[PDB]
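Scroll down for the structure; my scribbles are underneath it.
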Amino acid sequence: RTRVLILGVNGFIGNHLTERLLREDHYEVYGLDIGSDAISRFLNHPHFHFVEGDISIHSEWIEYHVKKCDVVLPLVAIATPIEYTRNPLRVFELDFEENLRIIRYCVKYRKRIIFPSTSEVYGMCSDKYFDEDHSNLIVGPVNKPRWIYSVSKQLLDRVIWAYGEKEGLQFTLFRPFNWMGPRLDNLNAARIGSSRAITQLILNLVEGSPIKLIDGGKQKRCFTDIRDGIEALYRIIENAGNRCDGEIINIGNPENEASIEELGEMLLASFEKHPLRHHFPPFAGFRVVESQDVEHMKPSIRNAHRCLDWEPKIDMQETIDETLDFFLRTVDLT
């Protein structure tokens, strides 16, 4: 069976992907992390193996697991906007430098790497649908430090592309668009995966704080149910016909488009009608704040159609209700 090494497994994607792979009978999962509270249900599974580790501290121990396995998914990274400006050097050292070392272990031992790129690489791209193969990438001047994440991730995509072109590195880049569902990562966890904007909004509802609409909350976003997203990530791992080699694949649901404001109204609506509503404070309301920014982020999914015969199937309401439902029921009221 194929050995899948998941770095930063103690979270959203690690939980859902592991469940997916274990459901099949031909994968061996190696989930590396510093904790296991998020994937404890799998610790005793015959085909799951927890590996103690941290990609900033361990060099050898991670290199060893790369050589021991077949496919590598590096999910460790700080992807919370505030931090881009708050501690840029750390965002850069972890997201760029530490991941570059893992990319190099993969080329050294000829392993397959399925790397999480970011929808932020497109930046202020003017296309209505961001295209992995034709869209131009647009960022602000260097005095707009918010772009340090976007550009760091973009450079990594290009370095992987170069290793693939000059040193036979087998790879696939995937770019998630606001994945959401049960078991969302914590707002400040350094694990790539779940939509930060929707987890913040649910947090607003749960904590009794207002939902802040930046400059009106009119900017639009696309949202993807984790059941649709993980199915696509899973098929990239399957790699039928080797159709994913050298590919860059956006994984999102371009039909689930909504502004921060509308997303807020949809969660509130599902919130007010939920059985556990009474265990949460009254709605603090919408606060129009006013602090660069991206005004729309829609993915072209032609590559996913082509390489994976994939099409998102869950309705917007279904994703909203299930993500909110799981969250409210998992919260410790003590």
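Numbering, chain A: per Swiss-Prot, residues 315-605, 614-656 in sequence.
Just so you know, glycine gets a Cβ as well, placed from its N, Cα and C.
Taken straight from Swiss-Prot:
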BINDING   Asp347, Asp368, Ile369  NAD(+) binding site
MUTAGEN   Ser433 to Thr  No activity
MUTAGEN   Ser433 to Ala  40-fold lower specific activity
MUTAGEN   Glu434 to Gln  No activity
MUTAGEN   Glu434 to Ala  100-fold lower specific activity
ACT_SITE  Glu434  active site, proton acceptor
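Known features from Swiss-Prot, placed on the structure.
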residue	record	DSSP class
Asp347	NAD(+) binding site	strand
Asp368	NAD(+) binding site	coil
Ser433	mutagenesis position	helix
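Taking the mean position of the Cβ atoms of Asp347, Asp368, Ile369 as the NAD(+) site, the remaining residues of that chain whose Cβ falls within 8 Å of it are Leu321, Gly322, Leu346, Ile348, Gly367, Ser370, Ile371, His372, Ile376, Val390. One thing to note is that 8 residues go unmodelled from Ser605 to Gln614, and the Cα atoms at each side are 10 Å apart. A distance of 25 Å separates the Cα atom of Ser433 (mutagenesis position) from that of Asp368 (NAD(+) binding site). On a Cα basis, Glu434 (mutagenesis position) lies 25 Å away from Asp347 (NAD(+) binding site). If you draw a 10 Å sphere around the CB of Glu434 (mutagenesis position), it holds 22 other CB atoms from the protein chains shown. One residue stands out among the binding-site residues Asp347, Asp368 for having the most other Cβ atoms within 10 Å of its Cβ: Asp347. Of all Cβ atoms in the protein chains displayed, 22 besides its own lie within 10 Å of the Cβ of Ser433 (mutagenesis position).
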